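**Q** Below you'll find the structure I mean.
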Amino acid sequence: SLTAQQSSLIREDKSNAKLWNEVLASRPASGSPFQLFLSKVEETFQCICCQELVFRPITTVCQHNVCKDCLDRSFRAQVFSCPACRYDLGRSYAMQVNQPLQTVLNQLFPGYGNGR
Ligand SMILES: [Zn+2]
Ligand SMILES: [Zn+2]
């Protein structure tokens, strides 16, 4: 299973608290329990735009996680809606990468963002 330090890192991602709670709600009949956890994280944090694990994720006001580059490309195309639910984020949507999420994902999947 996951470790205390992993739990501490997850607790820091305060803007995905509800989601992480569901992830944590998820013992397997095959392989190891930590593998089940990893499977569930990967599924939960898929970017809808590029179909990869989100990298430099933006956690939108409407509580969806999209890569910054994917959201940036959409805005440059003059599409200011959430790719996941089409809530109107608006022009000049002030974004910051969700660093706590990025830190968790980089710890669980080191190097997944190589060249991203
Ligand atoms: Zn993406
Ligand atoms: Zn949304």
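In chain A, numbers come from Swiss-Prot; the residues present are 675-700, 704-793, in order.
This deposition comes from X-ray crystallography, 1.8 Å.
Positions of Cβ are set from backbone N, Cα and C atoms, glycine also.
These came from Swiss-Prot, pasted as-is:
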type    : residues      : note
MUTAGEN : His741 to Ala : Abolishes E3 ubiquitin-protein ligase activity
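Structural setting of the listed features?
**A** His741 (mutagenesis position) is surrounded by 20 other CB atoms, counting those within 10 A of its CB over all protein chains shown. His741 (mutagenesis position) falls within neither a helix nor a strand when secondary structure is assigned with DSSP, and so counts as coil.
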**Q** Between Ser700 and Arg704 this deposited model leaves 3 residues unbuilt; compute the CA-CA distance across that break and give it in Å as an integer.
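**A** Cα separation at the break: 9 Å.
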